[PDB]
Amino acid sequence: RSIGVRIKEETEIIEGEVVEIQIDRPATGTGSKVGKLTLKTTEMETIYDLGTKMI
Amino acid sequence: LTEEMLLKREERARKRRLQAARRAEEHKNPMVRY
Amino acid sequence: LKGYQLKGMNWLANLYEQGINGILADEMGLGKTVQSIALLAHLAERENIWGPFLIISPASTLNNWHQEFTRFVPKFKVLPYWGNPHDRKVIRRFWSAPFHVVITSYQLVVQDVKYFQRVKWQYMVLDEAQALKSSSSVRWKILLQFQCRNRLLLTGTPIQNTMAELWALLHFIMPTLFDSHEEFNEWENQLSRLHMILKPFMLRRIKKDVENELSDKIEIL
Amino acid sequence: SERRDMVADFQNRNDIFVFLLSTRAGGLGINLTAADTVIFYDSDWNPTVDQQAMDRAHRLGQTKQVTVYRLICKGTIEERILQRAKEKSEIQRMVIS
Ligand SMILES: Nc1ncnc2c1ncn2[C@@H]1O[C@H](COP(=O)(O)OP(=O)(O)O)[C@@H](O)[C@H]1O
């Protein structure tokens, strides 16, 4: 407990205000969900095409 | 009559020039939504 | 063309008038191939504009050797030669002088010489000629047997290896006195004689003709 | 054929950062003046072939800057190259300079 291992975790984050979201769901199917999400800041905004585990 | 003696060359020669050209230009270049 | 390119061109014209083979050993980045281009277009004596010619080159340069003849003078009938057998060989059925300059590489030429000897050339251009440094090679033993009045060797600085590889390029340029190494080792003193063998058929500059405009390499170990 | 399009995308674009060459397929006449800098991850057993390959970057079209790096092991074996290169460099000067 008295030997420290010190790790820098450096990662990239997106930090934004949600403008709109679309989630698409099959009529029954195998479950291949898909969707789009949009994020804003006081300066900039953009659209993301979403992945399956993100959804 | 006399033209065939030349056609036997020139019909092939126009094809040689074209084949050379087209070679040389390569050789020088559902769902619901929420 | 900058004035030094024209000066080198008239020295190659003097070797043409004298019938002498030689090495274009000016520095790199100067128009190395460009100092050969003007051999066709510069002379008023007509033959240089309409003769048959051939280039041998390292394979990665089988692109700029045709692109140069789209900007320096675009008028030339230039033929590339490489590919699968029926990509390459079939071009000989089109030209059967009716087409001027042919572009080639050493791996092809050492097999194809039997076809190339079906046509005569006025001048031979041989690029990165240090490819011929080994007189033991099948390449050099065959490349000696091309037909022209002049052979011009282009190099990114020539030789720079031990005496076993001095012999081949000098012998390829001139057979005269190149019988055996024993007197040539005698021909400060020995180096001064070896310099005066090369200097009548090799040019030198140092980069200061362009380092008026260009800065150094920053070099790191 | 392949040796063209990779050069034609590296020259005349800013789309790429870096190119990988062998000392012997890449070293002759390609004129990649879009490059500012060079790294020899290896030096060759034949000296000056590295210098011959450096100059296929180093030429007049480079308006910005010029640099070259060598990466070498601490004395394990690759020192024998820098030894034999500096040793042969006297001969390789005195034939032309
Ligand atoms: N018409 C021209 N106008 C300006 N510079 C030229 C011209 N023709 C050649 N050059 C110069 O040629 C240099 C490239 O030389 P290159 O053709 O690749 O021969 P080399 O192998 O000696 O480097 C370029 O930096 C370019 O500025």
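Note that chain C is numbered according to Swiss-Prot, with residues 518-613, 622-712, 729-762 shown in order.
Yeah, the Cβs are placed from backbone N, Cα and C, and that goes for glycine too.
In the shown protein chains, 19 other C-beta atoms lie within 10 A of the C-beta of C:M545 (ATP binding site). Mapped onto three states, the DSSP output places C:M545 (ATP binding site) in coil. The annotation ATP binding site is assigned in Swiss-Prot to C:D543, C:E544, C:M545, C:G546, C:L547, C:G548, C:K549, C:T550.
One mutagenesis experiment catalogued in Swiss-Prot, C:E653 to Q, is accompanied by this note: Abolishes DNA-dependent ATPase and nucleosome remodeling activities. C:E653 (mutagenesis position) falls outside any helix or strand according to DSSP and counts as coil.
All protein chains included, C:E544 (ATP binding site) registers 19 other Cβ atoms within 10 Å of its own Cβ. Taking CA atoms as the reference points, C:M545 (ATP binding site) and C:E653 (mutagenesis position) are 12 Å apart. In this structure, the C-alpha atom of C:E544 (ATP binding site) lies 13 angstrom from that of C:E653 (mutagenesis position). Filtering C:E544, C:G546, C:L547, C:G548, C:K549, C:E653 by Cβ distance to ligand 1 (under 6 A) retains the following recorded positions: C:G546, C:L547, C:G548, C:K549. In three-state terms derived from DSSP, C:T550 (ATP binding site) belongs to neither a helical nor a strand segment and is classed as coil. Of C:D543, C:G546, C:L547, C:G548, C:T550, all annotated as binding-site residues, the residue with the shortest Cα distance to C:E653 (mutagenesis position) is C:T550.
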